[PDB]
Amino acid sequence: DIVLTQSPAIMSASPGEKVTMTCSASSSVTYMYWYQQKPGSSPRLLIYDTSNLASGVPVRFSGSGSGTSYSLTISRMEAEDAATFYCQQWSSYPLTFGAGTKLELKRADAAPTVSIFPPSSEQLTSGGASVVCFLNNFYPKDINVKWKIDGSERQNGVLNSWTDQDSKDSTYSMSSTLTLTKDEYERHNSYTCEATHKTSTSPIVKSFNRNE
Amino acid sequence: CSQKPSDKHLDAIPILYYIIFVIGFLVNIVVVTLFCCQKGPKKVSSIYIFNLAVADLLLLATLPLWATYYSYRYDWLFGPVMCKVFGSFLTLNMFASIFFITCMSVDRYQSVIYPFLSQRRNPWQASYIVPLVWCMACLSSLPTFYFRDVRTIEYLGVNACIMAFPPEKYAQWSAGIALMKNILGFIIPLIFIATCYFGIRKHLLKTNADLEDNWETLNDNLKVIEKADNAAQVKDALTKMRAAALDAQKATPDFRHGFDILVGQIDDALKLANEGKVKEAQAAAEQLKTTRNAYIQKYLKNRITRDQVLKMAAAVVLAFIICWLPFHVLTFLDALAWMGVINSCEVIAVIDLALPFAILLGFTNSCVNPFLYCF
Amino acid sequence: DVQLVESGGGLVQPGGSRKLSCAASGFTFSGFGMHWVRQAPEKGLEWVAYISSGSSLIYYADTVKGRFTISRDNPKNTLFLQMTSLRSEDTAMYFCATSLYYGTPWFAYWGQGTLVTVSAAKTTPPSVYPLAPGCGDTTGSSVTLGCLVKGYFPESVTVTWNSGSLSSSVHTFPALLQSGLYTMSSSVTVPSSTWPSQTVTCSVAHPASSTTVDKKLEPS
Amino acid sequence: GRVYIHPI
């Protein structure tokens, strides 16, 4: 029943930096445990019994704390460390985890590569109309996207999905799909995919007109 | 200091438990059934052998449950009642076994130093000693009956059959009961068994030495009689033969017939010497040579039984010390760790690693013990 | 080498039941306690249950207590978790994890995990629409293409791109829920020398419906 | 902590 609160929830770090994340408990805790988990895989044990390093774990990882305050520390940040870290307490059953701490790899800022796509012939002959817009390889992850049909802002029927941090270049990509009826699609001409990002003072725009 | 010690040491523990179970169990079955065949009409040592092999038989009979206990890694699944009955029953069979071994050492001591104790009132005394041994063993197993219970251990996630001492003074009760096991389960039996071995070795060795002494004086005095024709010489040599024959008389098993016949012949030959007849006394000395030379056969029987009995006593002492010594050493310094004297983490870890093997070493004493005593 | 393999996941209607299995190999199973630990989609880990090596000590989480039943089969080296009265809150990825140490409350060996989706929706195969540029975009720049997977259920699908030899940057985007169904997309960047002279296909595998689609991406 | 688990 012990509530675990990890802070910060999302943090970044460059290679060769010291990383420290905190895990505070409501009640007192006997032993604290630390697990690492990467996207698409199972967790692995980092720290057992508050401050003991698990077998096969690098010496950079260290755990500390007592009472109601614990912490995990990577002495020297490595590119292989960027993952999600959980703390799990034991003082009396049941067992409880924390929400986790997503440690992303800090990186130079990258502007998104925007490419827009009109609905295919299959979807049109089916009856629906989805206009897709891809923002590839940008940093930081924070980015805003506005769809505009004939200059009018449209946000009903938009889906934005961010990938996990790409392991190849430590970058982010996001997909924005504007779904709507084929009838409404055929009644307009200009479809504009705008995206404000940190890397540019003016919005990054990719548009198309059906008159092309 | 504190780490998780290597727990992969108890993989072969239940296998050893089952090996000791089948070997010691079959052996004790053979011995107990042999007592069920020959019975032994009103004997002392046979009764102690039977009760001893019975206690060991019940101990090894309770071994499989503890083998299953080590199989599931300290997880007891049989309930608190079985933890009480089988734990206190295991301890009861242990104390009964050790106490019976000590009592057998006492009975052998009395049977060797005092061959006077050869009456049928000794079995009737055993009819009170055996219930007294079981009574002292039960009153010794009472702490293992009042505290042995099942408790939940959350850090191990395991319901363990442990000694449920009051958590307020748990270390003090643990070291105290451990000291009770050291004093009552080894110290006193080692004092009794040890003193018995020193007694049998002293009396036996000095006895054989005096036997060779007297015998050699016999042959010397006879050779003196054969080649000396004087008045007051054959009489004195016959006196030496009679005295050395009376001191060598102490050899209780036939034997008393030979020694007594020799004393009588030397006495009559001395009667011929006190009258002045020297030649007849010398011919009687030749007849003495015929008797002693015709009676050297059993003189070797005494020596053979000397060697065998010596190796038996030494074998018993070495067996008990070698087997039950490590368990009480680890229990002693473990009790020192309970009272705060030993606070080294890896040392206490080594204690917790080596204790089960020592327990199986005492159970090994209960296994080979009928092989040593009965055969 | 410790191997824990989960099985028995799938789509369950609310109120129903399920039986999750955990095959263990590489160690003596009848000696260490076992744990069930789940993880909700886009959320963190959650300890579910624990059973001892001799089934003498069992602990349930308050969320599943009174409904789930953890059992053990040592002669067959198998862990079982019977889930009764399933609800949407129980939709998660279920792992069986142990410590290989008496039964301590930490997890040093995790399994592959099996997905359990609790919903009254019907299993729907995905509708794959190829995403190619509108006109030529004849600036010689590198070509970015995609495939839009719309309207499927349950959650897991896999898009594998078969294009030119290497020289492709693939981005698989996580699935979101719209109109009660799952929808996601996948992009790939290839040089302007390949497409459309070379064939670039996207493969969408939905094993929940046991359907596999291959889109060829023709220019529009 | 520490408890006595051994049979004897």
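Just so you know, the numbers here start at 1 and follow the chain as drawn.
Per the header of the entry, the method used was X-ray crystallography, 3.2 Å.
Including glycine, each Cβ sits where the backbone N, Cα and C put it.
Annotated angiotensin II binding site per Swiss-Prot: B:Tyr69, B:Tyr70, B:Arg148, B:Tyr170, B:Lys181, B:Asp334, B:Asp352, in sequence order. Looking at Swiss-Prot, you'll find the mutagenesis B:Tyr70 to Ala (Swiss-Prot position 104) noted as follows: Abolished angiotensin II-binding. Record note (Swiss-Prot), mutagenesis B:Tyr74 to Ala (Swiss-Prot position 108): Abolished angiotensin II-binding. The unchanged residue is displayed. Here Swiss-Prot notes a mutagenesis experiment, B:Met94 to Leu (Swiss-Prot position 128), with the remark: Does not affect angiotensin II-binding. B:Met94 to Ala (Swiss-Prot position 128) appears in Swiss-Prot as a mutagenesis experiment; the accompanying note says: Abolished angiotensin II-binding. For the published mutagenesis B:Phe327 to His (Swiss-Prot position 272), Swiss-Prot gives the following note: Does not affect angiotensin II-binding.
Taking every pair among B:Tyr69, B:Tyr70, B:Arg148, B:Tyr170, B:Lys181, B:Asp334, B:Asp352, the residues recorded as binding angiotensin II, the greatest CA to CA distance is 24 Å.
Under 8 angstroms separates the C-beta of B:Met94 from a C-beta of chain D, among the recorded positions B:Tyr70, B:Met94, B:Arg148, B:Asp334.
Note on proximity: among B:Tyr69, B:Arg148, B:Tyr170, B:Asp352, the binding-site residues of the record, the Cα nearest B:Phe327 (mutagenesis position) is that of B:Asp352. Sparsest Cβ environment among the recorded positions B:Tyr69, B:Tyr74, B:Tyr170, B:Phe327 (other Cβ atoms counted within 10 Å): B:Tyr170. Counting only the Cα atoms, the space from B:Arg148 (angiotensin II binding site) to B:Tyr74 (mutagenesis position) is about 14 angstrom. The Cα of B:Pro253 and the Cα of B:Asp254, which border 14 unmodelled residues, are 8 Å apart. Put simply, B:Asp334 (angiotensin II binding site) is 20 Å from B:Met94 (mutagenesis position) when counted between their Cα atoms. Classification of B:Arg148 (angiotensin II binding site) by DSSP places it within a strand.
For chain C, the nearby recorded positions by a Cβ gap under 8 A, listed in sequence order, are B:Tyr74, drawn from B:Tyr74, B:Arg148, B:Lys181, B:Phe327.
Cβ neighbour count for B:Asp352 (angiotensin II binding site) (all protein chains, 10 Å cutoff from its Cβ): 17.
Residue density at B:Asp334 (angiotensin II binding site): 24 other Cβ atoms are found within 10 A of its Cβ, drawing on all protein chains shown. Looking only at the binding-site residues B:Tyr170, B:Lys181, B:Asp334, B:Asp352, the one with its C-alpha closest to B:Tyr74 (mutagenesis position) is B:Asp352.
All protein chains shown were included, and the count of other CB atoms within 10 Å of the CB of B:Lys181 (angiotensin II binding site) stands at 23.
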